[PDB]
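Peer 1: Input: one structure, supplied below.
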Amino acid sequence: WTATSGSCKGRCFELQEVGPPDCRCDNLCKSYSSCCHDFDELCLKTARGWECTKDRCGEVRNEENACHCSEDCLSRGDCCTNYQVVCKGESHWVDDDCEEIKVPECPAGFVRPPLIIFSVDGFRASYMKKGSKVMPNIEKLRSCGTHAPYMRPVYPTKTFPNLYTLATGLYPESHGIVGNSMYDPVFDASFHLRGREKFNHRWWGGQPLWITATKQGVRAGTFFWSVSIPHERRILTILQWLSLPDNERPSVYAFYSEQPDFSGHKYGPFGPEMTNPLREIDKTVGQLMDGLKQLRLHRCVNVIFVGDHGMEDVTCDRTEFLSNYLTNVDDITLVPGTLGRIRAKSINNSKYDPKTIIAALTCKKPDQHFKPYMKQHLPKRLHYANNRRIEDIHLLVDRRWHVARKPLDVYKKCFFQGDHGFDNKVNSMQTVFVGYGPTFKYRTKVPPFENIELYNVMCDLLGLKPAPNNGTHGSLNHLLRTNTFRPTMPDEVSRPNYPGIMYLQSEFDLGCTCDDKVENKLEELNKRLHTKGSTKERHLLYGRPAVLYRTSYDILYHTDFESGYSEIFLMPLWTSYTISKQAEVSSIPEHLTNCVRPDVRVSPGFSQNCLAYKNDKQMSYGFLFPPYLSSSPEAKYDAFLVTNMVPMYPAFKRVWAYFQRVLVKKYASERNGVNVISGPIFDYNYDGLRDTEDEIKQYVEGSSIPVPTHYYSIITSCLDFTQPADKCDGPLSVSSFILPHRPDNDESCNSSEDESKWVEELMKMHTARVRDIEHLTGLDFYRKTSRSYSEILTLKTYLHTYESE
Ligand SMILES: *[C@@H]1O[C@H](CO)[C@@H](O[C@@H]2O[C@H](CO)[C@@H](O[C@@H]3O[C@H](CO[C@H]4O[C@H](CO)[C@@H](O)[C@H](O[C@H]5O[C@H](CO)[C@@H](O)[C@H](O)[C@@H]5O[C@H]5O[C@H](CO)[C@@H](O)[C@H](O)[C@@H]5O)[C@@H]4O)[C@@H](O)[C@H](O[C@H]4O[C@H](CO)[C@@H](O)[C@H](O)[C@@H]4O[C@H]4O[C@H](CO)[C@@H](O)[C@H](O)[C@@H]4O)[C@@H]3O)[C@H](O)[C@H]2NC(C)=O)[C@H](O)[C@H]1NC(C)=O
Ligand SMILES: Cc1nnn(Cc2cc(C(F)(F)F)ccc2CCC(=O)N2CCC(Sc3ccc(C(=O)O)cc3F)CC2)n1
Ligand SMILES: [Ca+2]
Ligand SMILES: [Ca+2]
Ligand code: NA
Ligand code: NA
Ligand SMILES: [Zn+2]
């Protein structure tokens, strides 16, 4: 029910939403069918349009008009945005030269610079270059403000997940808006772009910026806008709220445009029809900036121009149909389109088998334009698993394609030429960021960054303490002139032990063998020194990583590598080594093929054993420091220590061996040395966070040796590649990966070929940020460098994407 016979007289666009059955006058009343009878008449005036003309200047106030050109309009806060231009000889904001805003220049009574978020739907990153001739206001904001060449959205690259990520700083898996369409099974219920289910608060987790603001006594504009409210009226509403008395005026506001997405879907991203929607958005920006300048707020407000995602060319004819792969196509439900999510059609079906569905979708057609995944096997960089609303089965769809269940779904639903939702590293999905105002920097380009980082920055902009989120606070401090948060390194929780030689060979019964009985004072002191850490400055270039949880571990030094060896997990948490440009690759000699050697620094009781590997018919082993990159035949014996061994499926060993034998050396050649930190990851509950011991679901048969879910490496060099990795005076360059530790290579359809035709492609897919690895390991890297901590935080969020320009 609604008693819609109350009135909006004096309540147009009211900020506190009033409860049923009392009728509403706020910017969402239309979307609830709850607006008072007179809302349109009073609050949605349109008479005489949106611009002052010469003839209207000085006019007698007529309250019927949509906006005013009368002499009392500035004081009333309701002039047309162009009033001062037409009626007082002023210039449009866009026509003014840009002048640095060194301090906020605000009217009396302003406690802080307001923040206005100008959000645009489907605003692809390259529009900034390609549409620049038709977007003069946007292009001024961009060149005079702070801007990134692009901003990375979250996956899926859809509207609802990305807007709510912008608002909360959280991955969709955490905030719960995991798609524009979703089914939740604990509610039992379905969320869609249509209908009322999307209004229940129970879908929406986390704490969005407007709630953060309100909880800490910073008043917020209502961010959402009903679709029928035109853009000119949204802008005039924001400008009116900005004229409220000090005690009633919000400090944070949002505008939202449905364009250019709406047109992009119809015409493709660069369709000739796209020029006008870009013109119109720029005009609206101009309205806002002119309106701010009238209110003397244009050198006071911080403005963010931000997109949710980009837009790709997609047409009906590029659709893959599941009914071409499965027999049982009516036993499933598919969430279709630029991603696929599959679940059973019924939970009273015991005859449902995810394994058979995956196998039927795997490498079945030679050009196949999607790949299936169990959600826990998706690239960890997507962070797209830890929610009951994300189906176990996922299809990652090739850019430019769709997936559907049956042909009937595509003709009983060609309409469209653009779409989005693909992998968030795809160039066409990238979107935009510009920050302009006193708190942002002046004429400053910043590197591309992820949208999950902006919540922290918006909180900094408003003097708010951010709710717990997935940004790395400090990583975007380089966007800001002032208001920077001062981050600090997390304290180390566990200090390492530094064991010496404590055990005789015969104390071990590990079932291991090595042909190493081969016998000098010169070289005897020297190797003692290597075991005590004399080469450590070379192999540990950025300090040892800090362990941020309570555990028992040892530092082990060697000629060619250093490691942090966990007595709980029976393997290194990390292994660090430097490979110069000049370093040589060698083979594992024949006599040392199955060599594994007890480590006399580490008790038999805290060691792995070879017998378990022998008995485990599925599980083999590999090494963290590669025997192939030993500095000398003598140092090579160190690589076969039981403390350098890790469990590896034979299928995975093909990937690992190629990485260690070929790719490390290539990277060292190309980057003028690299430092590598490699290690295991355990994420059996796929929450993106380090597992505790008691969460491990798989051990090497008959042992306490836990099986990693993944293996990482972080590969660091000098950004200035004329300087070698081990003598770099300036900023660093990093690429990292998190490889799934899988007993098959079904993910790689070309895996029957030589590793040179597929391994590197796989690794690229599983590119990661350092920060991802930190969450997964409880380690903190880059503790000892010459660089500022904010710069290091930026480095740790970097993702190497492998896309062209
Ligand atoms: C990205 O950033 C986010 C935010 O920082 C990180 O997510 C956090 O991770 C924490 C650890 O996983 C997690 O902490 C747990 O919180 C439990 C209480 O949570 C409620 O309250 C908070 C605060 O207001 C709220 O945010 C939560 O919101 C979630 O759940 C609602 C629905 O209830 C959703 O609407 C919402 O979207 C959100 O869902 C997401 O998180 C939940 C889990 O919280 C997932 O299941 C969802 O899939 C979804 O992703 C909650 O409303 C608290 O009970 C936990 O405490 C247990 O563990 C501790 C460990 O020390 C132990 O002391 C206790 O024994 C306790 O265990 C007891 O309960 C167990 C479970 O029933 C039981 O097994 C035991 O036997 C015991 O009885 C824990 O502290 C935190 O809530 C989330 N926050 C969010 C917002 O997601 C995320 O990790 C970051 N990601 C990366 C990759 O870094
Ligand atoms: C989605 C989403 N998540 N967060 N936002 C707000 C947002 C955040 C940001 C920022 F700063 F973060 F970048 C910028 C702009 C907005 C407004 C989005 C908007 O006016 N829109 C038009 C209505 C549609 S439909 C709809 C209506 C009501 C509700 C509700 O109250 O539950 C939910 C709904 F999905 C939604 C989009 N939108
Ligand atoms: Ca969108
Ligand atoms: Ca985990
Ligand atoms: Na084995
Ligand atoms: Na394969
Ligand atoms: Zn769209």
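Numbers in chain A track Swiss-Prot; the residues on display, in order, are 51-463, 468-573, 576-591, 617-886.
The way this entry was determined, per its header, is X-ray crystallography, 1.8 Å.
For all residues, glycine too, the Cβ spot is worked out from N, Cα and C.
The following feature annotations were taken from Swiss-Prot:
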- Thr209: active site, nucleophile (ACT_SITE)
- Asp171, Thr209, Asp358, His359: Zn(2+) 1 binding site (BINDING)
- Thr209, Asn230, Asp311, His474: 1-tetradecanoyl-sn-glycerol 3-phosphate binding site (BINDING)
- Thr209, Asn230, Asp311, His474: 1-(9Z-octadecenoyl)-sn-glycero-3-phosphate binding site (BINDING)
- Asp171 to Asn: Abolishes lysophospholipase D activity (MUTAGEN)
- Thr209 to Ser: 15% of wild-type lysophospholipase D activity (MUTAGEN)
- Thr209 to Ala: Abolishes lysophospholipase D activity (MUTAGEN)
- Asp311 to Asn: Abolishes lysophospholipase D activity (MUTAGEN)
- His315 to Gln: 20% of wild-type lysophospholipase D activity (MUTAGEN)
- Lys430 to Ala: Impaired secretion. No effect on lysophospholipase activity (MUTAGEN)
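Let's see these features in context: how buried, what's close, how far.
Peer 2: Within the same chain, residues at least six positions away from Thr209 (mutagenesis position) with a Cβ under 8 Å of its Cβ are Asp171, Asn230, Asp311, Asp358, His359.
All protein chains shown were included, and the count of other CB atoms within 10 Å of the CB of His359 (Zn(2+) 1 binding site) stands at 32.
According to DSSP, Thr209 (mutagenesis position) is assigned to a helical segment.
All protein chains included, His474 (1-tetradecanoyl-sn-glycerol 3-phosphate binding site) registers 30 other Cβ atoms within 10 Å of its own Cβ.
In the three-state DSSP scheme, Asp171 (mutagenesis position) is classed as strand.
Within 10 Å of the Cβ of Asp311 (mutagenesis position) there are 24 other Cβ atoms, across all protein chains.
Around the Cβ of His315 (mutagenesis position), the same chain contributes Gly172, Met361, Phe470, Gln471, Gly472, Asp473, each under 8 angstroms and 6 or more positions distant in sequence.
Sequence-distant neighbours of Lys430 (mutagenesis position) (same chain, 6+ apart, CB under 8 A from its CB) are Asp764, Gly769, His791, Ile819, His847, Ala849, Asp853, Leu857. According to DSSP, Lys430 (mutagenesis position) sits within a helical segment.
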Peer 1: Inside 10 Å of the Cβ of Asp358 (Zn(2+) 1 binding site), count up the other Cβ atoms and send me the figure.
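Peer 2: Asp358 (Zn(2+) 1 binding site) is surrounded by 28 other Cβ atoms within 10 Å.
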Peer 1: Let me know the whole-Å distance spanning the Cα atoms of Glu573 and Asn576; 2 residues are not modelled in that stretch.
Peer 2: 8
Peer 1: Distance between the Cα atoms of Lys463 and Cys468, in Å as an integer, please; the 4 residues between them are unmodelled.
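Peer 2: Output for the chain break: 11 Å between Cα atoms.
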Peer 1: Taking the center of the Cβ atoms of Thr209, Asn230, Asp311, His474 at the recorded 1-tetradecanoyl-sn-glycerol 3-phosphate site, which other residues in this chain have a Cβ no more than 8 Å from that point?
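Peer 2: After dropping the recorded site residues, what remains is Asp171, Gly172, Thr207, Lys208, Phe210, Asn212, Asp358, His359, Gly475.
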Peer 1: Measure the Cβ-based neighbour count of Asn230 (1-tetradecanoyl-sn-glycerol 3-phosphate binding site), defined as the other Cβ atoms within 10 Å of its Cβ.
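Peer 2: The answer is 18.
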Peer 1: Checking proximity to ligand 3 here: which recorded positions out of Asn230, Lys430, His474 have their Cβ closer than 6 Å to it?
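Peer 2: The ones that qualify number zero, so the answer is none.
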